[PDB]
Each structure stands twice: as C-alpha cells, then as structure tokens.
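A short worksheet on the structure shown next.
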Number of protein chains: 2
Amino acid sequence: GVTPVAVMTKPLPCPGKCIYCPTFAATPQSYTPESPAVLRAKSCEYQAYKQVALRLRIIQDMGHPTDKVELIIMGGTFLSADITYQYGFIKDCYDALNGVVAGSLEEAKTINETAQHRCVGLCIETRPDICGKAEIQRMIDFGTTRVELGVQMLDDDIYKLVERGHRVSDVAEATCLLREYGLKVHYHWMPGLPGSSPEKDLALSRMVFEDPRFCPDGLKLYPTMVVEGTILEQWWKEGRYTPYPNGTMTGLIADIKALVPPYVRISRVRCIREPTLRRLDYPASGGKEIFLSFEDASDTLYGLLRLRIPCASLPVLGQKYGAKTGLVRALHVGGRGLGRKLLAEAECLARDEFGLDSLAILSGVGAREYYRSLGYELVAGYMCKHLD
Amino acid sequence: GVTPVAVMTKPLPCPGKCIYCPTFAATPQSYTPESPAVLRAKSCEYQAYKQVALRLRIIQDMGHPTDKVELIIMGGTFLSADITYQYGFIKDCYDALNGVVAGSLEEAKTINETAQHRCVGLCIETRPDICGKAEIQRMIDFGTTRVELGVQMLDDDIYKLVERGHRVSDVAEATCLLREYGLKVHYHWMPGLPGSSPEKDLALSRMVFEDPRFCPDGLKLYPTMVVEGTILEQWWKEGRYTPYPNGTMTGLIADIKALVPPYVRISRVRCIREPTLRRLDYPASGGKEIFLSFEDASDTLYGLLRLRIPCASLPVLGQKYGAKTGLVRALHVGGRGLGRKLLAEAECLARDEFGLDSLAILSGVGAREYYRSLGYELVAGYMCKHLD
Ligand SMILES: CCNC(=O)CCNC(=O)[C@H](O)C(C)(C)COP(=O)(O)OP(=O)(O)OC[C@H]1O[C@@H](n2cnc3c(N)ncnc32)[C@H](O)[C@@H]1OP(=O)(O)O
Ligand SMILES: CCNC(=O)CCNC(=O)[C@H](O)C(C)(C)COP(=O)(O)OP(=O)(O)OC[C@H]1O[C@@H](n2cnc3c(N)ncnc32)[C@H](O)[C@@H]1OP(=O)(O)O
Ligand code: FES
C-alpha cells in the first residue's frame, strides 16, 4: 500500500568524455517520452520541490493515500552530477513531503520520520558503471532503500540504449556492493536491443536468475520499440534494426515471467503480485540470501522479508555492533502481525543458525519509527539491534 | 637510413558497442585527410598489396633506397578486426616487399629475411585499450617492432578525438606490457584537445617523462586543428571549442621539445635527430631501462641501443633461455662498427652487472640476418643468445 512519487532529474551531460557522445546523456525515459511523469517533469523545469508537490496534489485529487510514499529519482545519471545538486535535489524532495522547509538534508530526513507523508522508500535509477562505494555512500545519506541498475540486457556485445554502454563486470561489481550495503537491487530489462535475438534474450534471462553474481530482486521489463525521433528510429529507417514482431514480443515476455524464481518482483511498463511461513535460500555475490514469506495453500503472497548473510561487514556500524552483522534488505506486507512475525524469524536465524552479532536494516526515513517500536535504533542510516 | 612504407587499413566499425557511436571508427588520420598516404589508400580501396607495391614504385621513382623499409600499419583499429583480416593484411604487405607470393605469413617472413627490400621494422598504430596480451601476441606473429599508442593527451577528463576514448590506466597497462615483450613504445601527442589548456598540455608533458608508468621512447606530435567536415568543426561553429592561436601553438610545441629527456625520439607532423659510449638509466613499468648511445663532444647522436631489465620474463622463450632474460628493444645506427660495439656493451651489462641468463631481441624479419652474424638465433620471433 505504498504510493510511488516519481520525479526526474535535470538533463545532464554525458558522464563520459567523448566528442561523438550526445549533448545530454541518454535516460531510460528517452524512449518513453509520453509517460505522465516525464511530461510533467519538463513542464516544471525539472525542479524537485515543484515535481513532488504537484505529484502529491494529483494523488490526493485521485483520492489515493499519501501517508506512505516511495520516492523514485529517474534519470540514471543523477549520481554523476554536482554533489551540491544531488543533495539539494534530495533535500527538496523531503521538504515537499514534509510540507516544511528544513536547514539541511538530515533535518528534513528526521522531520519526515514523523510527518503525514512518510517516505518509507527511496529508489534511484543509476547505471552499472556509476555505482561504486563512493556512489553508494551518498545514497545512504539520502535515505535510499532501492536501486534500479540500467542493465537493459546482459551481454557486452548487445547495444545498450544509452551512451558508451557498460560491461557485465560493472553489473556484478555494482550488484555485489549494493547487496553488501543492505539495498534492494532491481535490473532494467529490455529485450529487442540491436544485436540480439528472442533466443539470446530468453537465454540471458535464465542465466541471471541462476548465476550467483546476479539474481536480482526484481526486473523492470522495458519492451523495446521504435519511438519516433530517436537514434533507434534512424536505424529502423536504415534497416540496421528491425523490432521483434508484436506477437513475438508478447510471447517472449511471457516466457521470461515463467523463468523467474519465487523471490523476484517482476515490474512491467509465479512472480510477486491461513498463511504459513516459507523459507528459500540462494547464493548471491558470495554471501547467502534468505527469502522469507507468508503464503497460503493457494500460494498467494501476503508478505516477504529479504535477509542476507553478507561476506563482509562493509557498513560503518558502531563499536557495539562490530563484525558479524546481518542485513535485512526488505520487509513488505501489503496489517495485523505479519510484519513482526517475519522480522522475529530473521532475528533468530541470524543469532542461532548463523551466529551473527547483530542485525542492521537500511530502512526508509518514514519507516524508521516502525523499527524503533521493535527495539531497533538508528546508527549511520541503519536501524540496528544487538540481537541476543 | 630506413625508408617508411605507410599503408592504411580498411574502414572498420567502432570496436565498442554503442548506438551513439559513428558508423566507422575514428582514426588518427580522420583529421589529416590530405596526407598522401591517406589519399592513396582510398584510391586503392585499402588493399594492402596494392598500397605497398604503389609506395615502393613512388620511392624508387624518387631515387630513394628501398633495401631497408619500415612498414607502418595506420588506423588504430587494425587489431580489433577479424583475425583472418589481420593476418591476411600483414601477409599481403610482406608479399609485396618480397616480390613473390608465399603460402603463409611465416613463409613470407622467412623469405623477407633475405629479400631485396628488407622489412627491418614494422609499426602498428593501436589504441591504449586495444593492446593487451592477446593483441601483443599477434603483433609478434606479424614481426612487429614498434607500436604507436593513441594516447593523444594524458588525462581521463580531456576529450579524445576517437570514439569512446580511453583511460590513463589503459595507457600504463599497455605501456608496461609492450615493454615486457621487447617492443618500442611511442605515444601520439596532440595538444589543443577540447577541455584543456596550453598549461595543462605542458604540465602533462612533463609528467609523462618523469613518471615510471610512462616515459615513452618517442612522441608523434599532432597539432590539433579544425579540419573542415568533422565533429570538431561542428564544435567550432557552435563555440564549444576554440583552437589555440597559431602563435600560441608553435610556442607550446617548442616548450614540449625542451622538456624531453635524451632517450626520446620526437616525431612531428635535445630530442633525437670521435664519438664515445654514453649511458643513461631510468625506471619504467617497474623494470629498468638503459639507454646506450654514441655521441661526440658536440653532442651529435651517432647510434643508440635500448636495453631493458624486465620485471618478469613474459616471453615464451625456449628451455635453455629460461628465466633471467634481458630485452634489447632498439638498435639504430644512422655503418662501420657502432652496431656491434653497442650490442657488445649491452651483453656484458646483462651478464656482469645484472646477472641475466641471456638476451632476446624482437628484431624485424629483414634484420634477423644481421643478428645471426653476431651469434643470435631465432626463437619464437626473438633473436636470442645464451650470453656467457
Ligand atoms: C522495505 C520495507 N518497507 C516498509 O517498511 C514500508 C512499507 N510498510 C509495510 O509494508 C508494512 O506496513 C510493514 C512492513 C511496516 C509491516 O506492517 P504490518 O501491519 O503488516 O505488521 P505489524 O504487526 O508490524 O503492524 C504494523 C504496526 O505498525 C504501524 N505501522 C505501519 N507502518 C508503519 C510505519 N512506516 N511506521 C511506523 N508504524 C507503522 C501500524 O499502524 C501498526 O500499528 P497499529 O496497529 O497500532 O496501527
Ligand atoms: C631497431 C633495430 N633496427 C635495425 O636493425 C634496422 C636498421 N639498421 C641500422 O640502423 C644499422 O644498419 C644497424 C643497426 C644494423 C647497425 O649497422 P652498422 O653498420 O652501423 O654497424 P655494424 O658494425 O654492425 O656493421 C653492419 C654490417 O652488417 C650489414 N648490415 C647492415 N644492415 C643489415 C641488415 N638489416 N641485415 C643484415 N646485415 C646488415 C652491413 O652491410 C655491414 O656489413 P658489411 O660491412 O660487410 O656490408
Ligand atoms: S558516442 Fe560517446 S561513446 Fe559512442
């Protein structure tokens, strides 16, 4: 029951230095120019406060709730701009949610912990090669809870729809780091990219879900299509690219959804979307991932929890919570008890089965109060508990 | 007294996968379209045999000698094409020099060891990121003796005149490998690139000659200028780039030439171009470089020898020449005795001062016979001697 508030960043230059590169970097929304959010963003001159305020007005006019919100920074190039711009943009978002201006970002965050519109999640689109330790540290300062990597398709010989492009190595290194810091990892997935087949697309889709370097929490399926007035259109006119027949495409995405394991949230534009407690383990980036969930005999999902046994404790946790610290990466229950039941199970598994010294939860600022009522305390952006 | 025979490779696609990239990769000759060799290359449909044959006819018509030749493969993208194309292109070159067709590349090489037109050197333009162990191994099969890296300018934030561009890391890794295999290393150098200053250009030029990761054997100075009908021209029209004033440029290249150490061959488009034996040492890519030379009281250069004490013996030398092997990377004497005198000194320094087990010389095929007359024997493309 979380409402998404998606805003765009201002057009930025290409992160890489190249005279062949375009003036402005390529965004995932370059081939979706008619999305309401994109159209609104342009109308507001890409102002953070103006966008969030306007989007709250639309949601309220529709009669939808706004007490639980997930901010979504769209662009994929956000983390490569001026540091002043990044923090300023985020600070604007929280101010709009709070309805009051603060003196700094951290003040706005702490204010949102108890405001009408809780920011229980904050997602940031970024690219595989723009997602290192430096970039991740900033996302913690923003209160980030989820990341969408512009993977698009998993092969270094398939043309990506952005400038330069990335390597598979960059995807694995970013995915590993994101997990070691307690973040959600979602991949942008778009079959039909130049230099690929319906076979290769589906092949790579099976690999990513049975390859420990990857195995994301969800996919955002972007069916590739020739939007007019774009580079890809030039290739269509020139016969250098031919889209998958409409019937073919609808068939391919269907096969993709079937491959997906149970722990994966398929997003679009078997999958996620009395009950008993279910458990599912799988390796990922060296460590172990534990997918807890509440489901009934009909296999309908009621709530989930993502517990990770990490390889290392990269977080800069306090002196008491030293080494041997586990990470609760997610906890969604779309409201009577399932929450604490799931969190209680994860605590024991970390103490009894893996002998971990404590747990840490990279929660959203608007959800911190929830974990406070269960014995957790804020430490360097994380909600922690000694766990005995 | 070596005659250069410069030929171009066929237009190739961009090594990297990018929809923004151009149709054909960018070459160093894209901003020098009026060079005789470029104009001839287009006229011959970029055929290797046709180019080399025609160039031999021109040189003979001018009355210049052709008994000593250096082949120069121009393009910078050669090593990224079909392996069949690469070996075929090289094999064509040797056939034209020999005046006779052979059954394979190796047969053409061995034939050129004794032909009228000796191929005493073979240079290949390549890019910093297209110069790994795999790429270098092929260049040995071709009989390569020198490499020109498209460094252009040494900063990851300066726009290069090719697509994608490279990092400084790629330049250091390529330079290290090239040295460990006994090759000459020359850098393409062009001040005036978008996003730079006459100050930054000269600053970086001082660094490269006092930084162990670099210190090339020579620079090929490409004064940047706005050739009509090019990307850079678009930037000039759009005021996004302004060239260095003509007077400024001539001044900057002058300051560059003064910085240069004594071991460096400044090429254009203190520097190189009775006598006693001179010695000069300097670190480079972990190992040690020894620059021997014959010069007189007036400091006029008569001949040089480049001896390297490598960190490791990456070459795949025979069983007798095991570890502890030195590399003679160059030996030029622009003809009574200086040659063997220089080579004798290097042999002793390798045996007495550095206790090396043997020496190896990555000579050109047309020069192998020279080293045979001094006790060296061919082994995996190198001319080797046990050295006792
Ligand atoms: C990736 C993590 N994302 C989030 O936590 C934000 C989305 N939140 C949710 O999906 C679910 O509300 C939760 C994960 C918080 C679990 O809530 P659920 O009701 O299913 O289980 P619980 O047994 O813990 O009951 C929730 C209690 O905390 C309250 N609560 C719900 N959300 C919040 C919140 N963000 N902050 C503080 N309190 C909350 C509820 O009001 C309730 O208390 P109440 O009955 O007195 O009103
Ligand atoms: C990077 C290395 N590049 C090369 O070796 C190719 C360019 N060659 C040169 O610059 C010079 O000719 C050399 C490096 C070979 C040194 O020659 P230099 O005459 O100065 O010293 P030397 O005392 O060794 O005398 C050279 C002898 O070898 C002969 N010679 C010269 N070049 C070659 C050659 N490529 N192959 C076989 N023999 C040669 C000469 O004819 C002479 O013998 P000769 O007097 O009976 O005719
Ligand atoms: S155009 Fe900048 S990398 Fe292809």
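One-based numbering along the chain as shown.
For this deposited structure, the header notes the method as X-ray crystallography, 2.7 Å.
From the backbone N, Cα and C atoms, a Cβ is placed for every residue, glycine too.
Database features (Swiss-Prot):
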type    : residues                              : note
BINDING : A:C14, A:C18, A:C21                   : [4Fe-4S] cluster binding site
MUTAGEN : A:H64 to A (Swiss-Prot position 73)   : Slightly reduced tRNA-binding
MUTAGEN : A:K68 to A (Swiss-Prot position 77)   : Slightly reduced tRNA-binding
MUTAGEN : A:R146 to A (Swiss-Prot position 155) : Slightly reduced tRNA-binding
MUTAGEN : A:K220 to A (Swiss-Prot position 229) : Reduced tRNA-binding
MUTAGEN : A:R265 to A (Swiss-Prot position 274) : Reduced tRNA-binding
MUTAGEN : A:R268 to A (Swiss-Prot position 277) : Reduced tRNA-binding
Checklist entry - Which has the fewest other CB atoms in a 10 Å radius around its CB: A:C14, A:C21, the listed binding-site residues? => result A:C14
Checklist entry - Of all the binding-site residues given, namely A:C14, A:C18, A:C21, which is spatially nearest to A:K220 (mutagenesis position) at the Cα level? => result A:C14
Checklist outcome for this item: Filtering the recorded positions A:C18, A:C21, A:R146, A:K220, A:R265 for a C-beta under 8 angstroms from chain B leaves A:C18, A:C21
Checklist outcome for this item: Distance filter, Cβ under 6 Å of ligand 3; input recorded positions A:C18, A:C21, A:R146, A:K220, A:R268; output A:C18, A:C21
Checklist entry - Can you give the distance in Å from the Cα of A:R273 to the Cα of A:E274, which flank 15 unmodelled residues? => result 18
Checklist entry - DSSP on A:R146 (mutagenesis position), three-state: which is it? => result strand
Next on the checklist: Can you give me the CA-CA distance across the unmodelled stretch from A:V269 to A:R270? There are 32 residues absent, and I want it in whole angstrom.
Outcome noted: 18
Item to check | For A:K68 (mutagenesis position), the number of other Cβ atoms found within 10 Å of its own Cβ | outcome: 16
Next on the checklist: Return the residues near A:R265 (mutagenesis position) by Cβ distance under 8 Å, restricted to its own chain and a separation of at least 6 in sequence.
Outcome noted: A:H186, A:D217, A:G218, A:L219, A:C271, A:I272, A:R273
Next on the checklist: Counting only residues 6+ away in sequence within the same chain, which have a CB under 8 Å from the CB of A:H64 (mutagenesis position)?
Outcome noted: A:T3
Item to check | Inter-residue C-alpha distance, A:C14 ([4Fe-4S] cluster binding site) and A:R146 (mutagenesis position) (nearest angstrom) | outcome: 24
Next on the checklist: Counting other Cβ atoms within 10 Å of each residue's Cβ, which of the mutagenesis positions A:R146, A:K220, A:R268 comes out lowest?
Outcome noted: A:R268
Checklist outcome for this item: In the three-state DSSP scheme, A:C14 ([4Fe-4S] cluster binding site) belongs to coil
Item to check | Cα separation, A:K68 (mutagenesis position) to A:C18 ([4Fe-4S] cluster binding site) (Å, whole number) | outcome: 42
